[PDB]
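Engineer: I'd like to ask some things about the structure below.
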Amino acid sequence: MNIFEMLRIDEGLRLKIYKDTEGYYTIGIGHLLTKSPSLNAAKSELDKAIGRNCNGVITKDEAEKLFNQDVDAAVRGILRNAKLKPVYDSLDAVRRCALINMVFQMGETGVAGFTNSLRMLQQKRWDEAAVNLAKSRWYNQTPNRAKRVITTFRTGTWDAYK
Ligand SMILES: [Cl-]
Ligand SMILES: [Cl-]
């Protein structure tokens, strides 16, 4: 298991514009297109993103390309973030995957907001951090995915995904 297979399980793949769990226009492997209510504003961003007239639809390769950019951008945002970088650097390889997953889903800013949990992970207090991570809108809104991520931080293995 790697970051790609992990995210592909949590986000799935859809080749047609769809609405995410928040109701935002998305496509591919969790690639947010826009928070705007308009399907046309979504079709627009989509074509801008791919470089062709897609008319709301893309190919597998196009989805995988967006996915490769988004993972890279997620890592690069963590590395550039003063609050995140030190956490990331302190973590083992599996756990790093768990942080990247949160970042991909909720953005740098959002994760950077879990001050207490971040401190606990840095300190390697596993069980405590799993408990604090669960007290969040994130966990209440997408509980099966949050549990998977949280188990990953708790144990440091891929069990939740196997
Ligand atoms: Cl809560
Ligand atoms: Cl869920």
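Per the header of the entry, the method used was X-ray crystallography, 1.8 Å.
Backbone N, Cα and C define each Cβ position, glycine as well.
Got these off Swiss-Prot a minute ago, pasting:
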type: ACT_SITE; residues: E11; note: active site, proton donor/acceptor
type: ACT_SITE; residues: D20; note: active site, proton donor/acceptor
type: BINDING; residues: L32, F104, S117, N132; note: substrate binding site
type: MUTAGEN; residues: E11 to A, F, H, M or N; note: Complete loss of enzymatic activity
type: MUTAGEN; residues: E11 to N; note: Loss of 84% of enzymatic activity
type: MUTAGEN; residues: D20 to E or Q; note: Loss of 99% of enzymatic activity
type: MUTAGEN; residues: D20 to A, N, S or T; note: Complete loss of enzymatic activity
type: MUTAGEN; residues: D20 to C; note: Nearly no effet on specific enzymatic activity
type: MUTAGEN; residues: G30 to A; note: Almost complete loss of enzymatic activity
type: MUTAGEN; residues: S117 to I; note: 500-fold decrease in enzymatic activity
type: MUTAGEN; residues: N132 to I; note: 5-fold decrease in enzymatic activity
type: MUTAGEN; residues: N132 to M or F; note: 2-fold decrease in enzymatic activity
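Looking at the shown structure, what environment does each listed feature sit in?
Structural biologist: Under the DSSP three-state reduction, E11 (mutagenesis position) is assigned to helix.
There are 16 other CB atoms within 10 A of the CB of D20 (mutagenesis position), with all protein chains counted.
Under the three-state DSSP scheme, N132 (mutagenesis position) falls in the helix class. For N132 (mutagenesis position), other Cβ atoms within 10 Å of its Cβ number 19.
Shown in sequence order, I29, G30 are the residues of the chain, 6+ apart in sequence, with a C-beta less than 8 angstroms from the C-beta of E11 (mutagenesis position).
Annotation note: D20 (mutagenesis position) sits in a coil segment as assigned by DSSP.
Secondary structure from DSSP puts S117 (mutagenesis position) in a helix. Counting only residues at least six positions away in the same chain, the Cβ atoms of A129, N132, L133 sit under 8 Å from the Cβ of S117 (mutagenesis position).
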Engineer: Indicate the candidate from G30, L32, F104 with the smallest number of other Cβ atoms within 10 Å of its Cβ, considering only these recorded positions.
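Structural biologist: Least crowded of the recorded positions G30, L32, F104, by Cβ count within 10 Å, is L32.
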Engineer: Whole-number Å distance between the CA of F104 (substrate binding site) and the CA of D20 (mutagenesis position)?
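Structural biologist: So the Cα of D20 (mutagenesis position) lies 14 Å away from that of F104 (substrate binding site).
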